[PDB]
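Visitor: Questions regarding the structure given below will be posed in turn.
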Amino acid sequence: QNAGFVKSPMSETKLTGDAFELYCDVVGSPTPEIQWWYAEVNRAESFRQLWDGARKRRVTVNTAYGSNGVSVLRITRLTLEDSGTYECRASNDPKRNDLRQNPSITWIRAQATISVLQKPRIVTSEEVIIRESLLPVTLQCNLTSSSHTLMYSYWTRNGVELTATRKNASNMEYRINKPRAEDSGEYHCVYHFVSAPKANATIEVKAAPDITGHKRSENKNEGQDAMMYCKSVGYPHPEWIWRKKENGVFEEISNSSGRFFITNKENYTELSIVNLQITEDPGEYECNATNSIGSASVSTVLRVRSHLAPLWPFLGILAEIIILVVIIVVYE
Amino acid sequence: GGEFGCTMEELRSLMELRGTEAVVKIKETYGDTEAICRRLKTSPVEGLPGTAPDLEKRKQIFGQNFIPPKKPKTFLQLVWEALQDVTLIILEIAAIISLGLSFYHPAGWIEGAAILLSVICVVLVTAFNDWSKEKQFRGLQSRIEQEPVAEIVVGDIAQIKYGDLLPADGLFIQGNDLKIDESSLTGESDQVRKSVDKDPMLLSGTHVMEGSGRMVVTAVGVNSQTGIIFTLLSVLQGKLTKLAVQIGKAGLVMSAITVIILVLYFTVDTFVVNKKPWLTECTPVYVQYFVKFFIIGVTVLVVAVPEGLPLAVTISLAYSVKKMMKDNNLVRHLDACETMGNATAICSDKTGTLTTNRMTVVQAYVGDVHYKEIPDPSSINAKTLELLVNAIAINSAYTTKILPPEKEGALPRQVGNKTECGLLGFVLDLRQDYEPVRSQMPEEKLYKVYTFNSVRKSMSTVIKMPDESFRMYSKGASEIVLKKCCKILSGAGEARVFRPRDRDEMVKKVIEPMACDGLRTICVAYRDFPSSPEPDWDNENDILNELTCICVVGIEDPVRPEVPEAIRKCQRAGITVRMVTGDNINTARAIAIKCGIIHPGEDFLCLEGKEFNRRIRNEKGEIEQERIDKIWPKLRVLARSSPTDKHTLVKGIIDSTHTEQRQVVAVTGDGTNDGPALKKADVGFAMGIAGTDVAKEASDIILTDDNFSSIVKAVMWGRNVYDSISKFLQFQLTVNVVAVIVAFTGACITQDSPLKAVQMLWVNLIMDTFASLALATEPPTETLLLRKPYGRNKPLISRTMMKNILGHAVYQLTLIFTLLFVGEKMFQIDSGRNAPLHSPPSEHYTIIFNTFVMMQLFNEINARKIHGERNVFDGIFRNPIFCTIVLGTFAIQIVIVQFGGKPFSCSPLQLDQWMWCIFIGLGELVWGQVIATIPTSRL
Ligand SMILES: *[C@@H]1O[C@H](CO)[C@@H](O)[C@H](O)[C@H]1NC(C)=O
Ligand SMILES: *[C@@H]1O[C@H](CO)[C@@H](O)[C@H](O)[C@H]1NC(C)=O
Ligand SMILES: *[C@@H]1O[C@H](CO)[C@@H](O)[C@H](O)[C@H]1NC(C)=O
Ligand SMILES: *[C@@H]1O[C@H](CO)[C@@H](O)[C@H](O)[C@H]1NC(C)=O
Ligand SMILES: *[C@@H]1O[C@H](CO)[C@@H](O)[C@H](O)[C@H]1NC(C)=O
Ligand SMILES: *[C@@H]1O[C@H](CO)[C@@H](O)[C@H](O)[C@H]1NC(C)=O
Ligand SMILES: [Ca+2]
């Protein structure tokens, strides 16, 4: 069939100090030797052959020979010299190897233009360690070099946009009046532009781990599951380690019988036991959480209930009934 | 007018004018009484024969007989008036303030709803209870109909009907010596005669005793002047109110102390030690703390208030009267029901109470020969037998004719004249029938009619024998007419002349021993007169003396078989019973000895009445109240006594101060003259089927069977009421001493009551609304008749109720305190002490609440025996309300502990803890068994 475009890459309007890719995919019949034609931005008449390795490996072309001609261009270290037009052409001429011929060979037009504007530069405030001090903390970031009409900006924490952080704000400020460990996290100031990719940058706020919630105690009948957990907040997120009290000191716990399940996440540490035995399982456990700053701890106590519990009070009731009826009949 | 010439208003205005002013109306306007009948479309002979179709045509003015007098009671109104009690307004005020705080809390509201129950469940029980009791009283008093044969008959003319309050009015048509009593009508006890023309008018509200005449009915209803007159218009309660007020006062003091301690401790902890400056956003937490403390104080007050004590008395009394309506005792005044429990003496009557009144003749002295047994028809000479039969038949009235016992084999019907049935029976006892000769004898020369004079008391018949031989016959008291005799029949039909030698010890040997046997002796008299000429029936001097005695018969009415046991049981219960007969002293002593009242060989006082009058009256003829005080405590039998003397006797007993304990007396009476006698006693018993309405209306208890044993059945119930209240009281006090001393002490240490507010309201609901219904309706046992009467001077809280209360409060306190302090280690469960505000309900503060409620439930059973009994389950199956209440409470307890959750601050419990709670509950009963092993005298 005739050369018809399948996936035509869009024109690139990228910036300096970046890297992007162009993806051309055309069905060939017969499949032609897929190469690329380069032209200046101001003149598309140029048809210079494009081969990987030129310009000190700043552009790489990879082509797959098969049923469908697929070509991928990777451009790195974008500068003002990377602006130009790239074309991928498919030829259906069976005698394509006769290169010494007229340019009347079958060709297609799939040009795409690439332009490069200035890279954005953001200067951000230094890293802050939240202590128990009550002084408010201000995070600052300044868009010192934008070549492009800014649309808006906002703060984000852990990928969540903070409320009421969207104004013009060519330089943007966020203040924490009462900084706590629950505030600490990976903050970002994302800059949304009209026709330019967003710039995010990073200000991490670190704090010692705090244990938010946990089960004060756990009780289960023997031969049954048991689940324990310890949420926490802080940043950067801490390492976890469980432990068990024994003979007055803390000691590491071992899988041993293969009944313990320890599931860890960013917060949260679920410890699960199966088929409890009153012999050794009852006691107290502890969920230590250690971060780069400090370590927080809290304890839980677990008791297992023997299945022969109701038997003793039943004997008590029978004893009471016997000692009552005996006295009543002896009275008469 | 037209078809009704004489309107109802005209006759009403005629009746309004009375006395001499009425004379002109009597003689003029409506002519005479026959003219009044002609205007009434009636006749002087028959009037209206009671034909139903003639109704609404002759008078058409008999609207109604005012059967429903007022009946101004409506259910909402009874609810409203019951709602006005002080305790109920206290609970309502508490609900209002609790809900008002809860709305301004920034669950919670639940408080109000819960306490609202303790209102509704009180106001609906008492109101409908009172309405039902009123309906019962209407249902039993309206059945009192004394007929004068219908409930209401108008336009008729009737003869005298003495012994009955006159329901109608109108001047008497014709008659003489008409005498009516207007004692309570106009305040004048003096009897006033009814003149033929001066004052012939008769009015309702008057009790007729004796007289003669005939009257016409001119009354309809309230339109009568008597209705117009009226249309113009408890020592236990005092002590219970005193106790209720004192308990409420103590509860108020305790609530004040608790709230003060709590707020003081909280503020001192928060500011003196912590030293936190107050901040504008810190007010609401302090608001929440203060609100919580105040709700705690309110509920501690509401628990301690006895809002169920008023209900117990009404429930007990309204159950007791209904059960008494089935025990041959009808009650019309609620005081008597409880008063009769303390009765310490009873004064009764021989006839109608201690005797069946089935009098028969047993012994007979005939033909100078004595027969103790029933005489044979041929044992005596036939001549004397036929002579006496003819004499007694011609002597007897025609009207008296044996109507076979109306039901027969169930209830006898000895016609009219009581003794006459005995004499008629003796006729058939001699194999001679009375009716043959009764019909045989015509109206002879009927001088007979001696009118049964008051002094003579002789039924006399003077007529000619079929052979035209005039003779006079007399039936009277043997001893008053014995000396009025000149001849006596013999065994061979000979009239042996009665001589003073015959009037000697022979007659006394004949009669007196039978009187000591208990037999009243009546003789037979007849004086002969010449056939020609006829005796002068004007010359009545010789006709009433020197007769001939045929025979003397001893006639007697046996004592009822059930009275000796009843009077023995009464003498066991400290109630001494006297006797006021009004008959011969010897006969009364004879019957009393075999009735068990008086035993031989012991010093006792029996008087004939004359010497009683001599001793009671002083020289001037008055009452000194001193000489009597040495007579009554040993007096048992008072014979030949007028009804006026019974009043003086009861006054002397009831007002005496010689004894330390006031004598509460209950005197029976059925005659027309005993009004003051019943009224001045503490409770008056009136006989139902054998009593005049004058006695019945001025009484408090009415006997249906006219039996003495029923009196005992009204002293077994009367005591029981008291016991009922007592046992209820016991239970409630225990709970108080264990609730308050827990909220005060607990909040003194842990800064929170171990039982929160909703739980305390549930405990109050049990102890103050369901305890009353469970313990107030306890049917009586027979043991209540084995203890002495109490009297007015006695504390409510007995000496054994204090022992039970303290003994069980010690156990409940020690167990709950041990639980609250070291129960996190015994059950191996998480502590709950010093919980923060808004904490989730724990599992250490549910065991305490559950053990507390279960301990109360298993102590409610132990509260039923107050005299030291050990078999606490004795008779528990005789009362279904009790078992239903206890099991319902237990089931609701389980459902609210298991499924309660946040509103009730209770968390679900496993099966191991429930059995421990019930184990402690049973331990309660075992401790109750132990505590009864301590004598109260040592303490
Ligand atoms: C802020 O306003 C300035 C001045 O018009 C403009 O240059 C810039 O792009 C705006 N930034 C926004 C709207 O985010
Ligand atoms: C950062 O931006 C703020 C807000 O406009 C400005 O005051 C400050 O001078 C800026 N800092 C730098 C280094 O540009
Ligand atoms: C901003 O973009 C960078 C691209 O490397 C990314 O790592 C970062 O997570 C982005 N910020 C947010 C808040 O997603
Ligand atoms: C213990 O062994 C079991 C079985 O493989 C496994 O599921 C469990 O995760 C192990 N324990 C830990 C702490 O990894
Ligand atoms: C950690 O805790 C927060 C607060 O509960 C929770 O919402 C969040 O999902 C957790 N975050 C991570 C990254 O696990
Ligand atoms: C948790 O583990 C760390 C490990 O370095 C230990 O030093 C620390 O004492 C533990 N935390 C607490 C609160 O004891
Ligand atoms: Ca109460």
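Chain B residue numbers are taken from Swiss-Prot; in order, the displayed residues are 21-126, 149-189, 204-289, 339-1044.
If you check the header, you will see the structure was determined by electron microscopy, 3.5 Å.
A Cβ is built for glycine as well, from the same backbone N, Cα and C atoms used for every other residue.
So Swiss-Prot has the following annotated:
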ACT_SITE  B:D454  active site, 4-aspartylphosphate intermediate
BINDING   B:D775, B:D779  Mg(2+) binding site
VARIANT   B:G283 to S  In dfw; results in impaired long-term Ca2+ export at stereocilia
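Each of the listed features needs to be described in terms of its position in the shown structure.
Guide: Annotation note: B:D454 (active site, 4-aspartylphosphate intermediate) sits in a coil segment as assigned by DSSP. A 10 Å cutoff on Cβ-Cβ distances gives B:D454 (active site, 4-aspartylphosphate intermediate) a total of 21 other Cβ atoms nearby, all chains included.
Taking a C-beta cut-off of under 8 Å and a sequence gap of six or more, B:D775 (Mg(2+) binding site) has these contacts in its own chain: B:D454, B:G457, B:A791, B:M792, B:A795, B:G796, B:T797, B:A800.
The DSSP secondary structure for B:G283 (variant position) is helix.
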Visitor: When you measure from the Cβ of B:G283 (variant position), how many other Cβ atoms are you left with inside 10 Å?
Guide: 16
Visitor: Measure the gap spanned by 14 unmodelled residues: take the Cα of B:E189 and the Cα of B:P204 and state their separation in Å as a whole number.
Guide: 5
Visitor: Please report, as a whole number of Å, how far the Cα of B:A149 is from the Cα of B:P126, with 22 residues unmodelled between the two.
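Guide: Logged value, Cα of B:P126 to Cα of B:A149: 13 Å.
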Visitor: Return the whole-number Å distance between the Cα positions of B:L289 and B:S339, the residues flanking a gap of 49 unmodelled residues.
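Guide: Between B:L289 and B:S339, the Cα atoms are separated by 25 Å.
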Visitor: Do me a favour and check the Cα-Cα span between B:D779 (Mg(2+) binding site) and B:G283 (variant position); whole Å is fine.
Guide: 25
